[PDB]
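Student: Below is a structure I'd like to ask you about.
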Amino acid sequence: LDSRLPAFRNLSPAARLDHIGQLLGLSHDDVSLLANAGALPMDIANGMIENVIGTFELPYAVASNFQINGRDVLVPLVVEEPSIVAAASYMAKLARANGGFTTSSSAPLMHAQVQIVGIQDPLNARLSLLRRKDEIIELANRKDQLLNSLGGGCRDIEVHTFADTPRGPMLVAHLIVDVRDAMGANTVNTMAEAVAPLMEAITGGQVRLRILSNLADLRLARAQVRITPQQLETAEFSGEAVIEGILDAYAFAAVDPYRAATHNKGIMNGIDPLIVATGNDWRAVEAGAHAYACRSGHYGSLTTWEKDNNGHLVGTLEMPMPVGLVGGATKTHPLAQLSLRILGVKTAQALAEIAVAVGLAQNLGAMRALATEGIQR
Amino acid sequence: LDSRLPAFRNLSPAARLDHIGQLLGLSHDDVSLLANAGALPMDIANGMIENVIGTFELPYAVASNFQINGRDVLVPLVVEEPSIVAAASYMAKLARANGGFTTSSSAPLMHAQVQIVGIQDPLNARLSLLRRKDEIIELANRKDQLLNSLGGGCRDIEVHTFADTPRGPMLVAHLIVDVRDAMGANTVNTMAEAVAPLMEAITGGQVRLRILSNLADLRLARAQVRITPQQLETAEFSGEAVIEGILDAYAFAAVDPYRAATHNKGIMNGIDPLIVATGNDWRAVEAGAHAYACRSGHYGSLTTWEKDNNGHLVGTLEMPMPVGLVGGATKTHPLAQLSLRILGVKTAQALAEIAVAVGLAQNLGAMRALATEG
Ligand SMILES: C[C@@](O)(CCO)CC(=O)[O-]
Ligand SMILES: C[C@@](O)(CCO)CC(=O)[O-]
Ligand SMILES: O=N[O-]
């Protein structure tokens, strides 16, 4: 596949959809999902959420030029705001010249929390749970035989205590669960429910919340990009000077939360529209992202920007990225399935990897524009 | 208006729509925008973003039962996830019994940052800016006379310094701008650009970034709700026990970021779909929400939950809420305009107030379900 899509931005929507079809070998039926409005049947919309009275459209676009670990990919995006898809495409174009985006990711591990109140000896109870870890993990893994058969399941437990609470001490067990190609919520919630009685028995507390964490910091995805000064030269500024301007803008984000919130918002302009295009939950991705940004005690930048020893601009993005290829709208929305076809992803973690590449590209594009805009006279 | 809509959840989409239309006195042609696919035509979609190949639908729903400062409202919501709209509607139902949601908000004030580098005396240069603040403010306000006539404009400046970074000394001025019924990005960015040469002249420094902040902590919206124990009683649990269980859940969110992230995610399940329904930028709302939640130095809960001196459960939500009736895609998308017509909102801050009410209801619904599951 060649994702360069020459002249794409200036073709008609019909021509763009043709050129996509050719590259991919899309079927007639697949292309027809965009012949006309109303690809989401009302019977499916009505089954998705409650109190449905119709549907609401956003534009559906494809960013060009992306390359992930040497392989070109086409990226579908759904959003209302201008400049995003262009910026993504242009920064991907520049990235290609230097090897494109390089990505990696964790296993698809999610936390399930089990909160236990009213224990007199929570610190001791924590060790009683840890002594009985294998029993808890076995129980967690009893029911979902499809998940187990696919190579997922509860791998481990950790237990945390919060001594200092206006509502008494709490103990919080986390099941660590490999959820394969799902986002994970229903999978891990179900496990948390199943193990709760046993935990109660072991600790003598009352179980309260049994619930996933959206701070999915064992489900990380990672992207790298490199840009050379020659690529960043403008009519006004040397590429070297633009690189120094981008580093200055990164440092500003890193120290000032008022800057970091906006900087990170620009990452999410890249990521969220891919989450929407694939029928995935963008509130989960948002929460994970921003809570991770402040894990240090200070709300900072999710990306990093540096200059390497050759003077090249190098950027990273590592962050939680819980997404699915299965579940809910990702399965039932015909255009979420189309999006997955367009992407070519074979695992949820491959989707996550593309997500962070396009977040990284978006932040780069935003920073580049802000760094190179002349001052008025 | 009566927002109760009994058996709404069991009507067909067509019957629900016809009921809304009759309630609101929508025109045939307005109803037709939801009764048929394709209210966003391709020539509009193609002009909205780049590299367009089609459109992508989500369901468009209406939550029932909401009441805001004593006035019933209907709330459009666009999202993919089940349980949200039902929970919003059911928690609104319970709220109504005790006066509904009570809301307030600040003026629609947004920050415009202007970053200055290249000077060895940033702390001094700050005072130079402050000494000439009226000149800066007047220059900002020359750039948008209409906004000033609409009752907005640059009100003030604040200036912050970062004398020791790994990239050298920085100074950051903030324009503080009342943006009336806009989200405010383009409005404040334009002012930031306009004042940049004057700030260079004053400081001797070089202006780098000119850009809004999404941490919109001078644009707050507030909601309150009250729930009694009789309303929360289940077959398994006394309502008093449920209230204690919700207070336990809250304290857990307040101490553990792993829990707070999820707790706040539930709030945004309620808010973001209204932001989408109104053609607003949900990334901006998300960034403001989560960055605000960690302004203390610890990422905590956006809501609060307490028991008052009658034993009632009382909840709050106060947070940044930058949204528009104008600007961006609020005006471009025909269904964004219809959503605003359904809501009846006459200012952006009124929309913000509904947003926090819905977020508060959603969090309540989530916690109630988590506290009552055997
Ligand atoms: C341009 C930006 O504000 C996003 C606009 O939607 C991001 C940033 O400031 O880096
Ligand atoms: C139920 C919840 O996880 C949202 C599900 O989308 C929120 C919460 O845990 O409070
Ligand atoms: O290869 N790192 O996941």
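Since chain B takes its numbers from Swiss-Prot, the residues it shows come out as 3-376.
Header lists the method as X-ray crystallography, 1.5 Å.
Cβ atoms here come from the backbone N, Cα and C positions, even for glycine.
Relevant sequence annotations retrieved from Swiss-Prot are reproduced here:
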ACT_SITE  B:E83  active site, charge relay system
ACT_SITE  B:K267  active site, charge relay system
ACT_SITE  B:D283  active site, charge relay system
MUTAGEN   B:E52 to Q  No loss of activity
MUTAGEN   B:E83 to Q  Greatly reduced activity
MUTAGEN   B:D183 to A or N  Reduced activity
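Neighbours and distances for these, please.
Tutor: In sequence order, B:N271 are the residues near B:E83 (mutagenesis position), counting only same-chain partners six or more apart with C-beta under 8 A.
Counting only same-chain residues six or more apart in sequence, none has a Cβ lying under 8 angstroms from the Cβ of B:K267 (active site, charge relay system). Look at B:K267 (active site, charge relay system): DSSP puts it in a helix.
The number of other CB atoms found within 10 A of the CB of B:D283 (active site, charge relay system), across every protein chain shown, is 25. Under the three-state DSSP scheme, B:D283 (active site, charge relay system) falls in the coil class.
The DSSP secondary structure for B:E52 (mutagenesis position) is coil.
DSSP assigns B:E83 (mutagenesis position) to coil in the three-state reduction, placing it in neither a helix nor a strand.
Sequence-distant contacts of B:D183 (mutagenesis position), defined as residues of its own chain at least six apart whose C-beta falls under 8 angstroms from its C-beta, comprise B:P110, B:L152, B:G326, B:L327, B:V328, B:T349, B:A350.
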Student: Long-range same-chain neighbours of B:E52 (mutagenesis position), Cβ under 8 Å, sequence gap at least 6?
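Tutor: Those within reach of B:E52 (mutagenesis position), by Cβ under 8 Å and sequence separation of 6 or more, number none.
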Student: Checking B:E52, B:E83, B:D183, B:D283 - which of these recorded positions have a CB within less than 8 A of a chain A CB?
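Tutor: Near chain A - Cβ to Cβ under 8 Å - we find B:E52, B:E83, B:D283.
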Student: With the Cβ atom as the reference point and anything under 6 Å counting, tell me which of the recorded positions (B:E52, B:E83, B:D183, B:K267, B:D283) are near ligand 3.
Tutor: none
